[PDB]
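Remarks on the structure that follows.
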Amino acid sequence: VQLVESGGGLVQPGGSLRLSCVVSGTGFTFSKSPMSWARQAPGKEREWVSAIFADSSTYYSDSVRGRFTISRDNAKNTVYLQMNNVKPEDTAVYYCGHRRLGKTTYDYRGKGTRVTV
Amino acid sequence: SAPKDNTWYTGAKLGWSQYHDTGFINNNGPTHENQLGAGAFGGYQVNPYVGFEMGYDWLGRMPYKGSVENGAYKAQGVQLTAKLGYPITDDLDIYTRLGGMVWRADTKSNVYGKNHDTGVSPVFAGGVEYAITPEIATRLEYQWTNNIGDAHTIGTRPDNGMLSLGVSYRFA
Ligand SMILES: CCCCCCCC
Ligand SMILES: CCCCCCCC
Ligand SMILES: CCCCCCCC
Ligand SMILES: CCCCCCCC
Ligand SMILES: CCCCCCCC
Ligand SMILES: CCCCCCCC
Ligand SMILES: [Ca+2]
């Protein structure tokens, strides 16, 4: 399983930005794969932020609820994180994780993409 | 006593099915491992101590309840076993059954969606059988079916223990 994040960059407070996570590799079925988004802000530990299941149900941390939107496009093996009304607290490197059958945890295998508010 | 030599019989059973080692998803609600099992079986008796029986088993649907992650597991199969027993009394026999079950297991969850797999599991059973009449026999047994699934295909591989009551008709 290979994960590549993209879309990060400079944004003003209140702005919007969409991140993308493209999943590739072997031994996995993306349509059945639950995915997640986490972030690590400067001087803080990594914080889980969002998750999307195989049934397309979505989940969010309180810190981003109502502002961030996770979505998936199974035709392109891609997960998106649409970020609206960004705060200085949203400045972080964002990582996407892939959860395997048999594990309750997500594997954050990507290099990440940095957002700077 | 056992069915007559070289004679056939048919039967059905109901039971308390209980799954074990049910790790699957991180559901925050109840997991109901206890379910109603059901099966039908037919058999051929070789001698008073040895017989062969074949049957279908419905092992029940196990729900994984929860507010976030939730799902369910289901299993059924066809089995073939050798029945070995000897008498406690002229009408009450004690026996064991040894063999295998070809099973289909299905899982449903929001986390992983719909998945299913097929495979083989060994069957170990022991019980007692009482001859109510020359044609009718009742049985009480515990049946263990090992490793029904696969972590990589459906996310779980539970065991099943079933305590069942059964009735069979002998055509001798
Ligand atoms: C929770 C279901 C148990 C039913 C047991 C019935 C045994 C014949
Ligand atoms: C865990 C409760 C199961 C009910 C058992 C009934 C005995 C036949
Ligand atoms: C009660 C015995 C079960 C078999 C009935 C189903 C026939 C296909
Ligand atoms: C041999 C017929 C017994 C009835 C249940 C079906 C066997 C798989
Ligand atoms: C013997 C009970 C039938 C339950 C449904 C099993 C077939 C999918
Ligand atoms: C007492 C019933 C015999 C089958 C049990 C096998 C070990 C779980
Ligand atoms: Ca086991």
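The count begins at 1 with the first shown residue.
When the header is checked for method, it gives X-ray crystallography, 2.3 Å.
Every residue gets a Cβ built from N, Cα and C, even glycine.
Feature list (source: Swiss-Prot):
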type	residues	note
MUTAGEN	B:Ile25 to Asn (Swiss-Prot position 45)	Becomes sensitive to phages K3, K4, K5, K3h1, AC3, Ox3, TuII*-24, TuII*-26, partially sensitive to phages TuII*-6, TuII*-60, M1
MUTAGEN	B:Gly29 to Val (Swiss-Prot position 49)	Becomes sensitive to phages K3, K4, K5, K3h1, TuII*-24, TuII*-26, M1, Ox2h5, Ox2h20, partially sensitive to phages TuII*-46, TuII*-24, TuII*-6, AC3, Ox3
MUTAGEN	B:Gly66 to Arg (Swiss-Prot position 86)	Becomes sensitive to phages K3h1, partially sensitive to phages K4, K5, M1. Increased resistance to colicin K
MUTAGEN	B:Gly71 to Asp (Swiss-Prot position 91)	Becomes sensitive to phages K4, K5, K3h1, partially sensitive to phages TuII*-6, TuII*-24, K3, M1
MUTAGEN	B:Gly71 to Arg or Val (Swiss-Prot position 91)	Becomes partially sensitive to phages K3h1, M1
MUTAGEN	B:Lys83 to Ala (Swiss-Prot position 103)	Decreased channel activity; channel opens less time and less often than wild-type
MUTAGEN	B:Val111 to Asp (Swiss-Prot position 131)	Becomes sensitive to phage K3h1, Ox2h5, Ox2h20, partially sensitive to phages Ox2, Ox4, Ox5, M1. Increased resistance to colicin L
MUTAGEN	B:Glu129 to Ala or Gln (Swiss-Prot position 149)	Wild-type channel activity
MUTAGEN	B:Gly155 to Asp or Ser (Swiss-Prot position 175)	Becomes sensitive to phages TuII*-6, TuII*-24, TuII*-46, TuII-26, TuII*-60, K3, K4, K5, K3h1, Ac3, Ox3, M1. Increased resistance to colicins K and L
MUTAGEN	B:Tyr169 to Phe (Swiss-Prot position 189)	Protein is hydroxybutyrated
MUTAGEN	B:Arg170 to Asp or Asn (Swiss-Prot position 190)	Protein is hydroxybutyrated
VARIANT	B:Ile94 to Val (Swiss-Prot position 114)	In strain: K1 / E44
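A distance below 8 A between C-beta atoms marks B:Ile25, B:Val111, B:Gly155 as the recorded positions from B:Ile25, B:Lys83, B:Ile94, B:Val111, B:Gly155 lying next to chain A. Within the same chain, the residues at least 6 positions away from B:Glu129 (mutagenesis position) whose Cβ sits under 8 Å from its Cβ are B:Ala2, B:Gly85, B:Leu92, B:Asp93, B:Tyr95, B:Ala137, B:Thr138, B:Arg139, listed in sequence order. Proximity to ligand 4 (Cβ under 6 Å from any of its atoms) holds for none of the recorded positions B:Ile25, B:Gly66, B:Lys83, B:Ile94, B:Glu129, B:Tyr169. B:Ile94 (variant position) is 43 Å away from B:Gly66 (mutagenesis position) when you measure Cα to Cα. Set side by side, the mutagenesis positions B:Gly29, B:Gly66, B:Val111, B:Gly155, B:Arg170 differ in how many other CB atoms lie within 10 angstroms of their CB, and the most is found at B:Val111.
Here the recorded positions are B:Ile25, B:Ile94, and the one whose Cβ sees the fewest other Cβ atoms within 10 Å is B:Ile94. Of all the Cβ atoms in the protein chains shown, 13 others lie within 10 Å of the Cβ of B:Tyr169 (mutagenesis position). For B:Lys83 (mutagenesis position), applying a Cβ distance below 8 Å and a minimum sequence separation of six or more within one chain yields B:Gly43, B:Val50, B:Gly51, B:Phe52, B:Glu53, B:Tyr95, B:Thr96, B:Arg97.
With respect to their backbone Cα atoms, B:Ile25 (mutagenesis position) and B:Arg170 (mutagenesis position) stand 45 Å from each other. The recorded positions close to B:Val111 (mutagenesis position), defined as a CA atom within 10 A of its CA, are B:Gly71 out of B:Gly29, B:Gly71, B:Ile94, B:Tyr169, B:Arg170. Across the structure, B:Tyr169 (mutagenesis position) and B:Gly155 (mutagenesis position) are spaced 40 Å apart at their Cα atoms.
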